[PDB]
Amino acid sequence: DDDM
Amino acid sequence: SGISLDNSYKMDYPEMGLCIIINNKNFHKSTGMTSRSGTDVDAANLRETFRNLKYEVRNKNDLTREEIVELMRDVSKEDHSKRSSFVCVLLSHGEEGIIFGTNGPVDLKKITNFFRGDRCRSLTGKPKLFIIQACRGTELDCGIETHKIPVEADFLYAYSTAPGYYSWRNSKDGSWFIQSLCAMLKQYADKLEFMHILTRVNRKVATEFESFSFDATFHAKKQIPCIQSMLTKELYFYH
Amino acid sequence: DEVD
């Protein structure tokens, strides 16, 4: 899970 | 076979492991904490740096104290059987023993405890690296002109600053420590053991940075990072 | 330069  | 030596962590599992990056820039007004400009520069630097070391990087931005704890709990509950190591980078406000979520403090010990040898079995005997860019107090450095293992074993805490001290961040270039960490990892990760890399980081921060401020209290100050190693072997990022 |  990645925001960036 | 012939003579075998075992002074180095096994880093040839199928995966290098996870690199969790927690980047807190914007804080809830009620806390009274200011925004951490420059920290996005840091987070992207780390993402690229660790990507090149073959870590599965997860960037997380602006987490509450509850979200921080929940993330670490969930990550510590993954199966790390096929991974060589674990890395966690914390970028936030802090004080000694504490890192801030967007709405309040988190005890550093609460975070790392999730990964204790007895609570995260698939990381037992593997290196668990915590890289912490955050204040550890309010002191300023004026400088001077020139069959069982311990549950706390196999941790390395790479602090940006000495116990009790402020940590410095440049709003354009990023934090002094993370700037230097990434440069030294890029240049030496394929050559040097990690402790020796972190010593080069120490020298870089100590010699190449010095604060500039219109405020005399904060002008011309220095910084030395702090390596806290509970590792039991040498750590090389190659094999 | 800013402190954290």
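Residues 29-174, 185-277, in that order, are what chain B shows, numbered as in Swiss-Prot.
Cβ from N, Cα, C; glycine included.
Per Swiss-Prot, the feature active site maps to B:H121, B:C163. Quoted from Swiss-Prot, the note on the mutagenesis of B:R207 to A is: Abolished ADP-riboxanation by C.violaceum CopC.
Between the CA atoms of B:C163 (active site) and B:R207 (mutagenesis position) there is a gap of 10 Å. When the recorded positions B:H121, B:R207 are compared by the number of other C-beta atoms lying within 10 angstroms of their own C-beta, B:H121 comes out lowest.
If you draw a 10 Å sphere around the CB of B:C163 (active site), it holds 25 other CB atoms from the protein chains shown.
Comparing B:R207 (mutagenesis position) with B:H121 (active site), their Cα atoms are 11 Å apart once rounded. Chain break remark: 10 residues absent between B:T174 and B:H185, end-to-end distance 49 Å (Cα atoms, rounded to whole Å).
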